[PDB]
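A.B. asks: My structure is below; once you've seen it, I'll send some questions.
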Amino acid sequence: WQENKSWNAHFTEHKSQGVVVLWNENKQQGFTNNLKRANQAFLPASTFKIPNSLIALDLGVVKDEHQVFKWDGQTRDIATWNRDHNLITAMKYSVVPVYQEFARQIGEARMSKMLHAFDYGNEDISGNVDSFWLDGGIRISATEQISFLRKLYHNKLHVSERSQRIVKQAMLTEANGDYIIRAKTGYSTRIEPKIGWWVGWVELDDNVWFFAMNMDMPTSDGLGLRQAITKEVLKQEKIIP
Ligand SMILES: C=C(C(=O)O)[C@@H]1OB(O)c2ccccc21
């Protein structure tokens, strides 16, 4: 692991504080601007949608990426949530109430066993079965997110290959002729400190760069900084143009 404090300039530029962690898969080398915060464990918030999706698929709670989960008719503050969703759009718009129903159907015993099998964070699901990743006991650091994502990339988690392929499809965020980004955002607001997350990886022709970032996020107005700061780091390190 190497520390590169120069990336702090990207946070300071936006009056922010946080951490970016990168992992060069070919060379098995990690880089970060803050080795302490890189290993600080936070609520995963919606980044938990990655393991939750895997478990739901593997237990048949979700049949496939086309199955429709009908809106329950309750109007919520995020407009995109007030409609029917499949796994692809529920990941895209981070639709909490769809995933809350998954978790209830999964149930606490199976949720706990799967997170242990995944070696996920502190493996603690204390709290409500349908909100613990938002206001319960589960904590994961940026470097632990990378360990988890690497197993997913390699199809090494303790679920079927199909489940892992479908979730990686549903993580698709950006692609062009230079790179592919598979990732998931998160925003933890229920418990302090409020933080934003972005975790995933960048696929190149001949390498994969895993990343996990979090940043202090006192208001929703800075959420776009999650991707913008990560991309400034990726550009500085010549991973993306
Ligand atoms: C949409 C979100 C994002 O882009 O990060 C966010 O995901 B969750 O952490 C989450 C939970 C409740 C409300 C919003 C969110």
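Following Swiss-Prot, chain A shows residues 25-265, kept in their order.
In case you wondered, yes, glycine gets a Cβ from its N, Cα and C as well.
Grabbed the feature section from Swiss-Prot, which reads as follows:
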- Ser70: active site, acyl-ester intermediate (ACT_SITE)
- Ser70, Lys73, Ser118, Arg250: beta-lactam binding site (BINDING)
- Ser70 to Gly: Increases thermal stability. Abolishes hydrolysis of cephalothin and decreases catalytic efficiency about 60-fold with respect to ampicillin (MUTAGEN)
- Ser70 to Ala: Does not alter thermal stability (MUTAGEN)
- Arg189 to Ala: No significant effect on catalytic efficiency with respect to ampicillin. Very little reduction in dimerization at neutral pH. Predominantly monomer at neutral pH; when associated with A-206. Slightly decreases thermal stability. Significantly decreases thermal stability; when associated with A-206 (MUTAGEN)
A.B. asks: Give the subset of the recorded positions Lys73, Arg189, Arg250 lying near ligand 1, defined as CB under 6 A from any of its atoms.
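C.D. replies: Checked recorded positions vs ligand 1; nothing flagged, none.
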A.B. asks: Given the binding-site residues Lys73, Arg250, which one is most crowded in terms of C-beta atoms within 10 angstroms?
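C.D. replies: The most densely surrounded of these binding-site residues is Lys73.
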A.B. asks: Quick check: which same-chain residues outside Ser70, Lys73, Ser118, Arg250 lie with their CB within 8 A of the centre of the beta-lactam site CB atoms?
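C.D. replies: Going along the sequence, the neighbours come out as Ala69, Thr71, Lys208, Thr209, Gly210, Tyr211, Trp221.
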A.B. asks: Any idea what the Cα distance is from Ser70 (mutagenesis position) over to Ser118 (beta-lactam binding site), rounded to a whole Å?
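C.D. replies: Answer for this pair: 7 Å between alpha carbons.
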A.B. asks: Cα distance, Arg189 (mutagenesis position) to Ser118 (beta-lactam binding site), nearest Å?
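C.D. replies: Approximately 19 Å lies between the Cα of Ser118 (beta-lactam binding site) and that of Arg189 (mutagenesis position).
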